[PDB]
Amino acid sequence: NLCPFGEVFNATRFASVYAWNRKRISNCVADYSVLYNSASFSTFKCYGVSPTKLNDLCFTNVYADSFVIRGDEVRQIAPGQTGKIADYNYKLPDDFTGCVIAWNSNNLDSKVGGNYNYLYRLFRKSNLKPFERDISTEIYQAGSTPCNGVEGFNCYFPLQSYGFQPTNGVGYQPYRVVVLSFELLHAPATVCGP
Amino acid sequence: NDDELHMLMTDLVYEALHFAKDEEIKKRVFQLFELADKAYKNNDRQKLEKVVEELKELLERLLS
Ligand SMILES: *[C@@H]1O[C@H](CO[C@@H]2O[C@@H](C)[C@@H](O)[C@@H](O)[C@@H]2O)[C@@H](O[C@@H]2O[C@H](CO)[C@@H](O)[C@H](O)[C@H]2NC(C)=O)[C@H](O)[C@H]1NC(C)=O
């Protein structure tokens, strides 16, 4: 019984960052050597654990949070970071344990005329709690006069799109990001290395 | 590039509203966002570029 990493890393479609998709992995064999040595990943940053020791650990749970973000925003997917993604779309806790994996997906998520199906939240009343999914579309209240659900002066639809076209420079390329959050609490430890 | 420029515009807006210690700053930044949003939808490159230039000057002043 192998873990469904092929349903996470090789997914036909990734979720938008404002509404990231959490896939729960349990009761299976998790081979992490294929992910570390794939050599197709530009980012592989682990917190609380060394990448090369993953196969020696067993976990209560593994959660794969998958989404698409812009190249320059990859640096925000880390504990202790700030910015529009870290604050309003995907917040990792300061004591986060897990691995952040990302790769350039320009040949998958970018159409000739531009792929505009990926949304992110630009406006929010306050910062997110760790792993909170705010998928509300309520019009953002910027001014002192109530918006009442309608866009206009100091009233905004909170979500913006990413214009991912194939001619963009590196910082404007799409990246597919998978964050593997690890629970190492006392447990049956149902998912682990071979 | 128009899409890169829009994405730049939103980055400048986020940071501008992060360091917007005064309420007047926020008002100006929101105004600029609205203008940029309209320019983007109507494919007006020059107008969108102008807002971005204004946002950069605004943010540089806040940061320095
Ligand atoms: C993610 O998928 C890649 C490749 O896609 C698979 O293989 C293709 C040939 C095709 O059949 C696709 O529909 C499949 O989804 C996997 O890379 C392969 O890994 C094997 C085992 O090491 C290797 O022999 C192949 O040569 C590799 N092929 C390529 C193109 O790289 C990759 O391992 C998958 N990752 C996960 C987590 O499932």
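In order, the residues displayed for chain A correspond to 334-527 in Swiss-Prot numbering, which applies throughout.
Keep in mind that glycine also has a Cβ here, set from the backbone N, Cα and C atoms.
In Swiss-Prot this protein carries:
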- A:334-527: domain 'BetaCoV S1-CTD' (DOMAIN)
- A:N343 to Q: Reduced viral infectivity (MUTAGEN)
- A:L452 to R: Increased resistance to neutralizing antibodies. Decreases HLA binding to NF9 epitope. Increased binding affinity to human ACE2 (MUTAGEN)
- A:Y453 to F: Decreased HLA binding to NF9 epitope. Increased binding affinity to human ACE2 (MUTAGEN)
- A:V483 to A: Increased resistance to neutralizing antibodies (MUTAGEN)
- A:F490 to L: Increased resistance to neutralizing antibodies and human covalescent sera neutralization (MUTAGEN)
- A:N501 to Y: Increased binding affinity to human ACE2 (MUTAGEN)
- A:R346 to K: In strain: Mu/B.1.621 (VARIANT)
- A:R346 to T: In strain: Omicron/BQ.1.1, Omicron/XBB.1.5, Omicron/EG.5.1 (VARIANT)
- A:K417 to N: In strain: Beta/B.1.351, Omicron/BA.1, Omicron/BA.2, Omicron/BA.2.12.1, Omicron/BA.2.75, Omicron/BA.4, Omicron/BA.5, Omicron/BQ.1.1, Omicron/XBB.1.5, Omicron/EG.5.1; May enhance affinity to human ACE2 receptor (VARIANT)
- A:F456 to L: In strain: Omicron/EG.5.1 (VARIANT)
- A:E484 to K: In strain: Beta/B.1.351, Eta/B.1.525, Theta/P.3, Iota/B.1.526, B.1.1.318, Gamma/P.1, Zeta/P.2 and Mu/B.1.621; May enhance affinity to human ACE2 receptor (VARIANT)
- A:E484 to Q: In strain: Kappa/B.1.617.1 (VARIANT)
- A:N501 to Y: In strain: Alpha/B.1.1.7, Beta/B.1.351, Gamma/P.1, Theta/P.3, Mu/B.1.621, 19B/501Y, Omicron/BA.1, Omicron/BA.2, Omicron/BA.2.12.1, Omicron/BA.2.75, Omicron/BA.4, Omicron/BA.5, Omicron/BQ.1.1, Omicron/XBB.1.5, Omicron/EG.5.1; May enhance affinity to human ACE2 receptor (VARIANT)
Can you tell me the CA-to-CA distance separating A:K417 (variant position) and A:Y453 (mutagenesis position), as a whole number of Å? 9
Spatial neighbours of A:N343 (mutagenesis position) that are distant in sequence (at least 6 apart) but have CB under 8 A: none
The correct subset of the recorded positions A:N343, A:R346, A:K417, A:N501 with a Cβ closer than 8 Å to some chain B Cβ is A:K417, A:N501
Between A:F490 (mutagenesis position) and A:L452 (mutagenesis position), how many Å separate their Cα atoms? 11
Taking each of the recorded positions A:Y453, A:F456, A:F490 in turn and counting other Cβ atoms within 10 Å of its Cβ, which one has the fewest? A:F490
Of A:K417, A:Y453, A:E484, listed as recorded positions, which ones have a Cβ less than 6 Å away from ligand 1? none
A:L452 (mutagenesis position) and A:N501 (mutagenesis position), Cα-Cα, nearest whole angstrom: 18
Three-state secondary structure, which DSSP defines for A:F490 (mutagenesis position): coil
Between A:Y453 (mutagenesis position) and A:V483 (mutagenesis position), how many Å separate their Cα atoms? 20
Including all protein chains displayed, how many Cβ atoms other than that of A:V483 (mutagenesis position) lie within 10 Å of its Cβ? 8
Let me know the most crowded of the variant positions, choosing from A:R346, A:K417 and counting other Cβ atoms within 10 Å. A:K417
